[PDB]
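Structure first, then comments.
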Amino acid sequence: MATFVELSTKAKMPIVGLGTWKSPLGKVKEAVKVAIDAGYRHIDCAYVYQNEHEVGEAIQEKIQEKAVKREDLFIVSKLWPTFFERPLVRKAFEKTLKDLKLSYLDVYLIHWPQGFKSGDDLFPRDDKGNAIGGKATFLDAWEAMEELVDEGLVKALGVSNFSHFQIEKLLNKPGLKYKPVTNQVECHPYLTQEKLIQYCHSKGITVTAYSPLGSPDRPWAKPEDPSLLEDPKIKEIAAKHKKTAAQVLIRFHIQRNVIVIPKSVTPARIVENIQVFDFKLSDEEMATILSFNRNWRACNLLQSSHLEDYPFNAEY
Ligand SMILES: NC(=O)c1ccc[n+]([C@@H]2O[C@H](COP(=O)([O-])OP(=O)(O)OC[C@H]3O[C@@H](n4cnc5c(N)ncnc54)[C@H](OP(=O)(O)O)[C@@H]3O)[C@@H](O)[C@H]2O)c1
């Protein structure tokens, strides 16, 4: 059973969650079932993954069979940037909630800070593959999302892939009702996010680390890309504890009080990824791992660098 990170709202977010990004239909339902059986309570979802309906089915099964109560689950989803225009925030949220078969979400995140062309083409692009921008901004979206919290449909709001510049732009908006409770970003020993975590924490904002294993499966993997699971120095630390490299990579975030969401649909791995509360990385081991920073992003996907609120140019 995972420990928790307390949010600014006093809600308790389980520090390990199950990721569902790229989890196929016909596997994601069983993945969520196995996860809940293994003690996972936090499940990370998104509209853009187009699998929320099967996640919802799995959650419903486990609740009606008394494996878990809704109050003890922590379900997070995300608003895609083709839906930043006011009425579409509502409609997109409604489809997410309907697919998940839930009555509320625990956290609802802005998935990406730059708005795209409004509509149900999720990846509007030109001939070169560059994203087509839209005029509604993440602040427009936030305004619409705040109603969901007013109505009890969402317990807390947060952001994802935001730089500290964009969080500042959000935090400094006059007339804000609700503040972000987390910033979900890529984080692992090759991209340690030291300044962003320090910034976020200084503002009472948690960090959720995605791609903690370096996302070995990503199709865009260049053969020369670095490989965390095969890194001899990560492997050394795992051997010392008779744990796997994956378990070290996950425990690394836990000891920084950072929430972490490893994705898997393989039952053995799902179980493995939450067996991280029976060992401790020492101070030297933590320091060694931090020294691996290469400022390397696996997940730079959006050729949206030409659009206004691009997160990945700033230092942090
Ligand atoms: N912008 C955003 O906010 C954003 C965008 C994308 C994703 N996310 C979230 O972050 C989550 C995690 O990141 P990620 O999915 O990119 O990659 P990841 O969790 O770093 O890696 C997943 C890959 O590692 C494999 N794996 C999992 N556990 C393993 C283990 N113990 N040993 C060896 N291999 C293992 C998985 O295989 P199998 O699945 O085949 O078992 C999968 O191929 C996503 O699922 C998603 O929910 C957020």
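Determined by X-ray crystallography, 1.7 Å, according to the entry header.
Just so you know, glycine gets a Cβ as well, placed from its N, Cα and C.
Sequence-distant contacts of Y49 (active site, proton donor), defined as residues of its own chain at least six apart whose C-beta falls under 8 angstroms from its C-beta, comprise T20, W21, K22, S23. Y49 (active site, proton donor) carries a helical DSSP state (H, G or I). Taken from Swiss-Prot, the feature active site, proton donor applies to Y49.
Counted within 10 Å of its Cβ, the other Cβ atoms near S211 (NADP(+) binding site) come to 23, all protein chains included. If you look up Swiss-Prot, you'll see 20-22, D44, 160-161, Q184, 210-217, 261-273 marked as NADP(+) binding site, on the strength of experimental evidence.
Feature annotation from Swiss-Prot assigns substrate binding site to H111. In the three-state DSSP scheme, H111 (substrate binding site) is classed as coil.
Here Swiss-Prot notes a mutagenesis experiment, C299 to S, with the remark: Decreased affinity and reduced catalytic activity towards 4-hydroxynonenal. In three-state terms derived from DSSP, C299 (mutagenesis position) belongs to neither a helical nor a strand segment and is classed as coil. Every protein chain shown contributes to the tally, and the Cβ of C299 (mutagenesis position) ends up with 17 other Cβ atoms within 10 Å.
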### Task
Mind running the recorded positions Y49, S215, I270 against ligand 1 and keeping the ones whose CB falls under 6 Å of it?
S215
## Note on the structure
Counting other CB atoms within 10 Å of each candidate's CB, the least crowded of the binding-site residues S160, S215, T266 is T266
### Message
Taking only same-chain residues 6+ apart in sequence, whose CB is under 8 Å from that of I270 (NADP(+) binding site), what do you get?
### Response
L18, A31, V34, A35, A38, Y40, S264
### Query
Expressed to the nearest Å, what is the distance separating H111 (substrate binding site) and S160 (NADP(+) binding site) at their Cα atoms?
5
### Assigned element (helix, strand, coil) containing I270 (NADP(+) binding site), judged by DSSP
helix
